[PDB]
Amino acid sequence: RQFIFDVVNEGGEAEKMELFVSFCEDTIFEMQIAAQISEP
Amino acid sequence: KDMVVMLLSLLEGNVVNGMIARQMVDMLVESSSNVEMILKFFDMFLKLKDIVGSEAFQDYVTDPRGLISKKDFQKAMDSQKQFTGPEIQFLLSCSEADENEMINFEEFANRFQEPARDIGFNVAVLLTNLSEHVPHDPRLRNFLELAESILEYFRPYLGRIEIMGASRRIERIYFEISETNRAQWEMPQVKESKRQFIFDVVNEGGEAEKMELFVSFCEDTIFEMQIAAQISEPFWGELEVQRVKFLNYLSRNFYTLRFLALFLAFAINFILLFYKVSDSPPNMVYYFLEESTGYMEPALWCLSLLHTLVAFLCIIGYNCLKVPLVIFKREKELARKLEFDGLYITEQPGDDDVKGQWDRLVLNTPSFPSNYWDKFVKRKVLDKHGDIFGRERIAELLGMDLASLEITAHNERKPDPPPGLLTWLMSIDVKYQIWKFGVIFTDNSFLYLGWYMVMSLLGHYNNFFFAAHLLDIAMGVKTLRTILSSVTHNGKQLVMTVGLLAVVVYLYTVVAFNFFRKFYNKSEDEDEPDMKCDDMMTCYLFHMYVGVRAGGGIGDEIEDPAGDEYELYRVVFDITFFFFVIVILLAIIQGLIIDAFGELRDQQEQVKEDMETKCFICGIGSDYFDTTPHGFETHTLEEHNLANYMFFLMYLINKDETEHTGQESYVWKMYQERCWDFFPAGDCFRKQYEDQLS
Amino acid sequence: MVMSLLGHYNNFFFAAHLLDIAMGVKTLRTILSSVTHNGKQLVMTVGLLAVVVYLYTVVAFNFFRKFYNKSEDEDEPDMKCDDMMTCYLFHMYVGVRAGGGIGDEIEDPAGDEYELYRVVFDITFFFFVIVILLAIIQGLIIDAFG
Amino acid sequence: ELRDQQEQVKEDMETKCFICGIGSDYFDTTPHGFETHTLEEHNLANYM
Amino acid sequence: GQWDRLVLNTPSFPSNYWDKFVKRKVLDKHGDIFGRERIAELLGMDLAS
Ligand SMILES: Nc1ncnc2c1ncn2[C@@H]1O[C@H](COP(=O)(O)OP(=O)(O)OP(=O)(O)O)[C@@H](O)[C@H]1O
Ligand SMILES: Nc1ncnc2c1ncn2[C@@H]1O[C@H](COP(=O)(O)OP(=O)(O)OP(=O)(O)O)[C@@H](O)[C@H]1O
Ligand SMILES: O=c1cc[nH]c(=O)[nH]1
Ligand SMILES: O=c1cc[nH]c(=O)[nH]1
Ligand SMILES: [Ca+2]
Ligand SMILES: [Zn+2]
Ligand SMILES: [Zn+2]
């Protein structure tokens, strides 16, 4: 939600897909962090 | 280049997939080996120019003289992995080796750069022109790939615009942008001028005048680049060279002087904070600084003298930097209204326009177009309106000698220009200067700077007058000017609603003076009553001075009506005064300031939304262009860039008319006639050839 | 953490941790963003208020000094405008916070040779400082909300 | 509320024809098409 | 950008970022033009390893 708000509010059309891919990579890293800290 | 110019002429008025365009592609394929050799010639010396400037190349440079040997050049070049075997050998041959195999790489790199630039640019234009009009030819991209460095090098200088051409079709025009023109356009003050112009046209402008306003902005911008060039830096003659150097110094650093004047005002007022009034010398009283350092009293004198000097340089700097544009703009508009409207020939403004009436003084002056470049406007007006209104009458109005027109075209006279100050005295045009100073003295910025003068000199009379210069932060910082604009936006309403407050309070004064005079005793003394409403002027002053400023209205100040025959009448007096004046009327003042903040904010948003959603030139929305990915970004940067239209006009003005192409001549003729039909309106190259391009 | 450590030095330093509701509560964070959105404008308008109050202080110091006696005592007057720094502090401290401006605090000018000048002084101070500038501040907050 | 009413009336007049109701975008395909349409073709004064 | 210069020559620069070969890519991309040894010195790389 924060990413969507940021891009739609103060983003351009030329940088939109690059920002989206960067958000995807950051989300992928956060998923690894959450899996690491998760306990069985 | 002459051969390529002829080839480009064959492409004038060429449609996509035209016969001539596809024939020219066939000729290039037929001579592909020779074209590649030509292209490989340009990239080899374009690559060489940057390689010699690289740090890795400088590692092999060991000779203290600044040279490099062929065997060292050989091992340095192939270490860059950009040339083949034969290409390095060819560069060795082109290098002018001495008997010692010593190579001067500084002159080698720059030997062919200048001579090959003109042909290199036209080859880039030719390939760009063909690639955009034969977009589906497989045999053409290899040339483009082989010319990648040539195209990349000339990309900043390859200006392209679209016009509605002679054939009733949208045409794409390729021209050259000089390095100086692009550099000047990127200057920070020019960019700020562009932003101001864009805001004005989009916000409070119409579509009919949009192109005429844009061209006029281009002409004003072109004139400012001339001013910036002059003031830029790389016994009569000895003083003159220093005088112009000094004036250009003030012009270049005008805004630093404005900042330093503002800082000088804050420093002075900080010292003024230490002032103290005492009966003893340091029944009339003495003002003196109170400090223990002892250095602040002389500092105020030095700071006061310095402040006046700096503010003086601001006026001189303004007259040399901003005034020429003001005179240029006024001369330009007067010239076009003389020729294309017959202002003083046909309509004759009726004394209600101080601008039109004041411009009658300059019409007959010998130096009327002093800043505006068209020194022949009087000739043009005479040829246009002379026959119907009388040549001798127009010549009298414009101060022209009809007998002197022919002799100037007969031959040219070379008189003696004596470099004497005495001969300079009668060479000034008195009537023009009186007109020019009236224009300057009606300029707001000059008047503000002139006001800054008077207060600064008055500060030496009394140092507390320097406090007025602290108001410069309204103009000093752009932020505070924005908040202050939110007050002056509804200024006419602010004064009117105050005047309404004056009338409403007056009505309450009339009622009080007739019925409630007992309650206006403002004296705690019992023998000397201070009647505040035994006179209308006193009662009216009382209601405005204490009634408005009171939190609960007039009922707060006047006597308590408890247990009186007029109690219920007086309570209605008070809560209506409190509601109408304190609650409602003051809310109107607050609402007007609040409304202006919203009103100004949406104006910024409306301009930024129109710019990002429609093309400034053609007016087609971004939705149409976004069908192609990044379509609107490409359209506004390459196809309909408004900067390139500015660059084209400068290109047209400098190019010799005998060298104008058919498309350049077409636009130049229409520009001279002030006809803006060549600007694409509602149409574009992408739209016209939708079937062929897609 | 530093404030928590200082709370052991003095327990009243734990009051600073009550400010944590600004970021803990999203509603409070939004409300405070509605103030910090135009923070530069608010600081600039406060500076403009300081400048205009300074100008009024200069005028008062030059002309209206006799009205700044804030002592009901009769033989030792407490003149608030016999020094420019003291007069500026007095203005910025009492005139801004007064409902009707400086004229609420300073002496009544009735029956004086400078009566009209002083009433113009007071009325303009009230309109520019109390009304217009505070209205600017509240309008900035409302515009940030919008 | 009063300010936007003035702006809405001004925006509607400059973006649509008072008579036929076709927007300015359609007419602007021809250069200055909407200006000509409202001045010569569908001028409301001429209907008066 | 000035603070990011301290991490260029560190042996563990991409500790969290997964691309552990960014130095190799930068070398293969810019060593020919700006000097392989200079790039290796900038990025803290041993060319022999
Ligand atoms: N015909 C046009 N020419 C140029 N820009 C246009 C045109 N029509 C619309 N625009 C818009 O103008 C905007 C401002 O241009 P842009 O931001 O690219 O300029 P700049 O020189 O890079 O600098 P800046 O960011 O200061 O404007 C662009 O985002 C573009 O969408
Ligand atoms: N059918 C229409 N007839 C006339 N004007 C129309 C019509 N539809 C829309 N308009 C708009 O009405 C606006 C007002 O008309 P215009 O400004 O040309 O009138 P005017 O007589 O010159 O004077 P004024 O500026 O006072 O209105 C025009 O800008 C035009 O865009
Ligand atoms: O800038 C210039 C110079 C000469 N003529 C023009 O039309 N413009
Ligand atoms: O998320 C990842 C991990 C490794 N490599 C990538 O490109 N992405
Ligand atoms: Ca010719
Ligand atoms: Zn366009
Ligand atoms: Zn219509």
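Sequence positions for chain B are given in Swiss-Prot numbering; the residues included correspond to 4021-4254, 4540-4587, 4626-5037, in order.
Per the header of the entry, the method used was electron microscopy, 2.9 Å.
Every residue gets a Cβ built from N, Cα and C, even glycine.
Secondary structure at B:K4214 (ATP binding site), taken from DSSP and collapsed to helix, strand or coil, is helix. Per Swiss-Prot, the feature ATP binding site maps to B:4211-4215, B:4954-4959, B:4979-4985.
Other Cβ atoms within 10 Å of the Cβ of B:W4716 (caffeine binding site), summed over all protein chains shown, number 16. Annotation comment: Swiss-Prot describes B:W4716 as caffeine binding site, evidence class a large-scale study or a structure entry.
Per Swiss-Prot, domain 'EF-hand' is recorded for B:4075-4103. Nonlocal intrachain contacts for the domain 'EF-hand' (B:4075-4103), taken as residues 6+ away from its ends with a CB within less than 8 angstroms of a stretch CB, comprise 4064, 4067, 4111-4112, 4115, 4117, 4120-4126.
What Swiss-Prot notes for the published mutagenesis of B:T4825 to I is this: Decreases threshold for channel activation by K(+), caffeine and 4-chloro-m-cresol. Decreases inhibition by Mg(2+). A sphere of 10 angstroms centred on the C-beta of B:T4825 (mutagenesis position) encloses 14 other C-beta atoms.
In the shown protein chains, 26 other C-beta atoms lie within 10 A of the C-beta of B:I4897 (mutagenesis position). Quoted from Swiss-Prot, the note on mutagenesis experiment B:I4897 to T is: Loss of channel activation by halothane and caffeine due to Ca(2+) store depletion, probably due to constant Ca(2+) leakage through the mutant channel.
Most other Cβ atoms within 10 A: among the binding-site residues B:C4958, B:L4980, that distinction falls to B:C4958. Of B:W4716, B:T4825, B:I4897, all annotated as recorded positions, the residue with the shortest Cα distance to B:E4955 (ATP binding site) is B:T4825.
Residue environment of B:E4955 (ATP binding site) contains 12 other Cβ atoms, counted within 10 Å of its Cβ in all protein chains. For B:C4958 (ATP binding site), the nearest of the recorded positions B:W4716, B:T4825, B:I4897 in terms of C-alpha separation is B:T4825. Highest Cβ count within 10 Å among the binding-site residues B:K4211, B:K4214, B:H4983: B:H4983. For the pair B:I4897 (mutagenesis position) and B:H4983 (ATP binding site), the Cα-Cα distance reads 65 Å. Only B:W4716, in sequence order, out of the binding-site residues B:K4214, B:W4716, B:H4983 have a CB under 6 Å from ligand 3. When the Cα atoms are compared, B:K4211 (ATP binding site) and B:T4825 (mutagenesis position) turn out to be 19 Å apart. Take the Cα of B:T4825 (mutagenesis position) and measure to each of the binding-site residues B:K4214, B:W4716, B:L4980, B:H4983: the nearest one is B:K4214.
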